[PDB]
Amino acid sequence: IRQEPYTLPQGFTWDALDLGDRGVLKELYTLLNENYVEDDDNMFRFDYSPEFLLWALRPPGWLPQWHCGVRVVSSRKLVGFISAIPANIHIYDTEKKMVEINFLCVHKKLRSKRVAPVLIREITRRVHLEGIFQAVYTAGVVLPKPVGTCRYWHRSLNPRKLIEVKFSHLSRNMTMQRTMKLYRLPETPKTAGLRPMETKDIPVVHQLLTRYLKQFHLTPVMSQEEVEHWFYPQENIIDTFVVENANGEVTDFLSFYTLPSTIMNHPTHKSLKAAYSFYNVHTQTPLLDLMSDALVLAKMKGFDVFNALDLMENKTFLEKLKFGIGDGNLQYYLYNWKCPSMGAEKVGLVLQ
Amino acid sequence: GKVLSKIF
Ligand SMILES: CC(C)(COP(=O)(O)OP(=O)(O)O)[C@@H](O)C(=O)NCCC(=O)NCCS
Ligand SMILES: *C(=O)CCCCCCCCCCCCC
């Protein structure tokens, strides 16, 4: 394994980003806020908050060399990034220490200049040096042999705004007011015992999630410390609600994280607030009932849309709850691990 | 997170 970093184009330099430094974390926020993923028509761009990036990028076992930035030599402007975080991954009959690759991003001015290939080779090298030789990642780009392919679905919470910014459109013979009526939700959840997750809930959430994930073919394997990190509620980042039965025992939970998108060209609407279905576990509450209450809670918290993939058991509630299929397709890839492809309903892994 | 999808 090569011990020196791979050579960058002249005028560019490697810099590991200290996300515990507020200035540097804002530098990464700015890079992603201005250059990260857009929709096909360049109307929306992800707007990961600084506090979200710190949550996504420093889970248990994070390493500083795995927060891999590129800067302009003369000005020190941040112009490239890629990240890896450790994760224990179950894939069919095997559970293996891998990394999750995320947030690959090159400044718009620097594209088509073969920087992203180097970012990928360098993070690969830095992961190899830790003895880890597999990775999981997702992308919209179709690379060869995805282990799985999921599609986005969208549940309109604020339909007028979505239609106005052209995130959505009126269906045939539909009108604005009739669409608002169609997507109307109850104002309070209906499941008895539903409440935000607390510290005391960490062990039961861990046990519930570990037993529930076993039925899928690609899942995380989380310690209790990782459960605490990924699920303990943090306002405007991660929401988790547990169902406590009449004897005081948690039987189900739901979770969704906060990922808004900049709206580039609308005279009045500047941001699209989206909720992303994370992990949802049911053993006593029907999943349909669980997700109906997820929609209600997201609506209450001012989200404009609730987003979900067709993975795990989601297809059992997507249409019944008036999700509309999106135009986006998400491929899951495993690096240096051959195995058969699987349907979306056997994928049990959600990245940020 | 990797794809900014909208309604189809
Ligand atoms: C995707 C990426 C990194 C490619 O960068 P590039 O340097 O233009 O690639 P090149 O063709 O030069 O090899 C760049 O276009 C970008 O930053 N897009 C916005 C973020 C994104 O889509 N990441 C997804 C990668 S799976
Ligand atoms: C989205 O940002 C993910 C971009 C994925 C780029 C390809 C990553 C290839 C695997 C690199 C790490 C492998 C180390 C074992």
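Chain A uses Swiss-Prot numbers throughout; the residues present, in order, are 145-496.
Using N, Cα and C of the backbone, Cβ positions are placed for all residues, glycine too.
The Cβ of A:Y180 (mutagenesis position) has 21 other Cβ atoms within 10 Å, all protein chains considered. In the three-state DSSP assignment, the secondary structure recorded for A:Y180 (mutagenesis position) is coil. Under its mutagenesis annotations, Swiss-Prot gives A:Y180 to P the following note: Abolished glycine- and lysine-myristoyltransferase activities.
Among the sequence features in Swiss-Prot, the mutagenesis site A:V181 to L is noted as follows: Reduced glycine N-myristoyltransferase activity. Taking the Cβ of A:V181 (mutagenesis position) as centre and 10 Å as the limit, one finds 20 other Cβ atoms among all the protein chains shown.
According to Swiss-Prot, the mutagenesis experiment A:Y192 to A carries the annotation: Reduced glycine N-myristoyltransferase activity. A coil conformation is recorded for A:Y192 (mutagenesis position) in the three-state DSSP classification, outside any helix or strand. Its Cβ placed at the centre, A:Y192 (mutagenesis position) has 23 other Cβ atoms within 10 Å.
For A:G492 to D or K, Swiss-Prot lists a mutagenesis experiment annotated as follows: Reduced activity. Counting Cβ atoms from all protein chains shown, A:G492 (mutagenesis position) has 21 others lying within 10 Å of its own Cβ.
When secondary structure is read from DSSP and collapsed to three states, A:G492 (mutagenesis position) falls in the coil class. You'll find the Cα of A:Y180 (mutagenesis position) roughly 9 Å from the Cα of A:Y192 (mutagenesis position). Distance noted between the C-alpha atoms of A:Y192 (mutagenesis position) and A:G492 (mutagenesis position) is 23 Å. Contact annotation for chain B: of the listed mutagenesis positions (A:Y180, A:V181, A:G492), A:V181 place their CB atoms under 8 A from a CB atom of that chain.
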